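Q: Submitted below is the structure of interest, expressed as structure tokens.
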Amino acid sequence: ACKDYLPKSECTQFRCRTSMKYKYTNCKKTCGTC
């Protein structure tokens, strides 16, 4: 269902603040979604 999208450099905490897409689609586990 959810797995790593790419290295930690592409997904950051900034995404969990304004980027809804990253939280669910671009960041499967990194943004603390899965």
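Numbering, chain A: per Swiss-Prot, residues 50-83 in sequence.
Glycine is treated like the rest: Cβ placed from N, Cα and C.
Pasting the relevant annotations from Swiss-Prot:
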type	residues	note
DOMAIN	51-83	domain 'ShKT'
MUTAGEN	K70 to N	Dramatic decrease in potassium channel Kv1.1/KCNA1 blocking activity, but no change in voltage-dependence of toxin dissociation
MUTAGEN	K72 to N	Important decrease in potassium channel Kv1.1/KCNA1 blocking activity, and loss of voltage-dependence of toxin dissociation
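Could you place these features in context, so I can see how deep they sit and what lies close by?
A: Listed in sequence order, the residues of the same chain lying 6 or more apart from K70 (mutagenesis position) and placing their CB within less than 8 Å of its CB: none are present.
In the three-state DSSP scheme, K72 (mutagenesis position) falls into the helix class. The Cβ of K72 (mutagenesis position) has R64, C65, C80, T82 as same-chain neighbours under 8 Å, each 6 or more residues away in sequence.
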Q: If you run through the domain 'ShKT' (51-83) with DSSP, how many residues end up as helix, strand and coil?
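A: Split into helix, strand and coil, the domain 'ShKT' (51-83) gives 13 helix, 0 strand, 20 coil.
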